[PDB]
Amino acid sequence: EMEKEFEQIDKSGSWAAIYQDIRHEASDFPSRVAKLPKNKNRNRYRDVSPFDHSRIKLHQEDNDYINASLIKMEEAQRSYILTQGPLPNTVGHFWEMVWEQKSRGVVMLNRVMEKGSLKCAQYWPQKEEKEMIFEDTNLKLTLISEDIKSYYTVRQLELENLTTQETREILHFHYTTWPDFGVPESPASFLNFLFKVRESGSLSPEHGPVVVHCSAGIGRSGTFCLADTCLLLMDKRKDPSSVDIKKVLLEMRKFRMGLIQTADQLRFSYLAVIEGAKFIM
Ligand SMILES: O[C@H]1CN[C@H]2Cc3c([nH]c4ccccc34)[C@@H]1C2
């Protein structure tokens, strides 16, 4: 049982050691498309690339490239698109991907500014009456409503395909209180946030995969998917204690490199799953 293994690693202070075994064991696949010179300005970070096999392709004939991976968890029957925070020049591509993949939710785990630097372009409208047009991808985005709570904001957006005049409702779930350094002390508000995404229907098989991002799409984004998948497998399995978080992480790392960036994020993920287990009751 992971709780016992938790106190073992804790009492022994072996978190950096576990974290390094995971690093060593992690899959390494080609990322040739990401490294083409023409894609240099489509990438926020030069050492964070989608693998070619799991990369999301835009349906534009010119350049199909976005820094985004499909994570397919076969046993849990859950898919996720993990992406970087859009750049000023990729906001149109981002919304084109949401459109093309039939996503219902966008989960954002960062602030636009952290540590005095921009982690993400402002890619959604701040007011009802000032909608955004992405001329490169022929999309219009309107803020319909905004519900600001202490730890997160939920926004209803209308995305319109200007070419076909179809419209869809997108839910923007914005976790606003992740600290600039380290991880939250308690996972209570992160679990509340995750249960809210679940309740919305955004993670359901009726819809395209949820789009999850932070700044690189690997650290906080990693923690989100790892916790969701581990909890769902504990519901599905005859023996809930057969769920090994280290195995689930390594399976997810076949689809996108670097998921979970620090031993602190690993620690926090264990804590989120341990506490989420004792919610279901
Ligand atoms: O104190 C231990 C008891 N069992 C688990 C729950 C838990 C711990 N530490 C935490 C900090 C914040 C929130 C919950 C926890 C340890 C692991």
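By the numbers in Swiss-Prot, the shown part of chain A spans 2-282.
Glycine is treated like the rest: Cβ placed from N, Cα and C.
Quoted from Swiss-Prot, the note attached to the mutagenesis of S50 to A or D states: No phosphorylation. The Cβ of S50 (mutagenesis position) has 22 neighbouring Cβ atoms from other residues within 10 Å, across all protein chains displayed.
The annotation that Swiss-Prot gives for the mutagenesis experiment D181 to A reads: Substrate-trapping mutant. Reduced to three states, the DSSP call for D181 (mutagenesis position) is coil.
Feature annotation from Swiss-Prot assigns substrate binding site to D181, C215, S216, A217, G218, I219, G220, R221, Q262. Cβ neighbours within 10 Å of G220 (substrate binding site), excluding its own Cβ and spanning all shown chains: 22.
Among the mutagenesis results in Swiss-Prot, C215 to S has the note: Catalytically inactive mutant; abolishes sulfhydration. The residue drawn here is the original one. Mapped onto three states, the DSSP output places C215 (mutagenesis position) in coil.
The Cβ of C215 (mutagenesis position) has 26 neighbouring Cβ atoms from other residues within 10 Å, across all protein chains displayed. Look at Swiss-Prot and you will find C215 tagged as active site, phosphocysteine intermediate.
By neighbour count, meaning other C-beta atoms within 10 Å, the densest spot among the binding-site residues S216, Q262 is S216. Residues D181, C215, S216, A217, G218, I219, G220, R221, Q262, recorded as binding substrate, reach a greatest CA to CA spacing of 16 Å. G220 (substrate binding site) sits 13 Å from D181 (mutagenesis position), taking the Cα positions as reference.
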